[PDB]
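What follows is a structure written as structure tokens; I'll ask about it next.
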Amino acid sequence: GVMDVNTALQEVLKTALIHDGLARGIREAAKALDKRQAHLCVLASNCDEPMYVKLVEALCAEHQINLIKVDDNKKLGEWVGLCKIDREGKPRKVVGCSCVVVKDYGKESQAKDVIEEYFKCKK
Amino acid sequence: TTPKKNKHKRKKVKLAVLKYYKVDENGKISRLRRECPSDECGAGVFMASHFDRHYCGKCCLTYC
Ligand SMILES: [Zn+2]
């Protein structure tokens, strides 16, 4: 609860890579929910395709997925690690995907104290 | 005589699940193409209905 909730999706998507629980992509992200084991999913607001959000929210609605609203496509993809970092720490080429799903949470308490508490008040 | 070099490159639509998944305003998820009955591509991976058949992406099955 010490940190902001839109900057609290950092470490859960870091630990989404330690088991490769981040089903990166869109078709793979669509089939991630088709087997019904994903815990959380987020979405980028920057979409050229308006009906794409209607596709993904249809599966996020009836299969009990809670969502976090993030504004930018290319900002969202760096939590996978898809940005090509330089030797001094600059992302000289960033890949952004608008469907980031998770399959396993991290092993801590500093992540689910703010994300899940922000999830309980929208119920 | 002449060197005939060719390779079938792939051409992908803009996130081609929109060709598979259709959702209307009521919110029901309608998939037009065939779902493969095989288990390794079950319930998430779809076939593509062609002009005389369907075709799976994993087990390459055909129909009529
Ligand atoms: Zn298969």
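Heads up, chain B uses Swiss-Prot numbers, so what you see runs 86-149.
Including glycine, each Cβ sits where the backbone N, Cα and C put it.
What Swiss-Prot shows for this protein is this:
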type: MUTAGEN; residues: B:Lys107 to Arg; note: Abolished monoubiquitination by RNF25, leading to impaired ability to rescue stalled ribosomes; when associated with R-113
Give the helix, strand or coil assignment DSSP yields for B:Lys107 (mutagenesis position).
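Strand, per DSSP.
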Specify the count of other C-beta atoms within 10 Å of the C-beta of B:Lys107 (mutagenesis position).
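I get 14 for this one.
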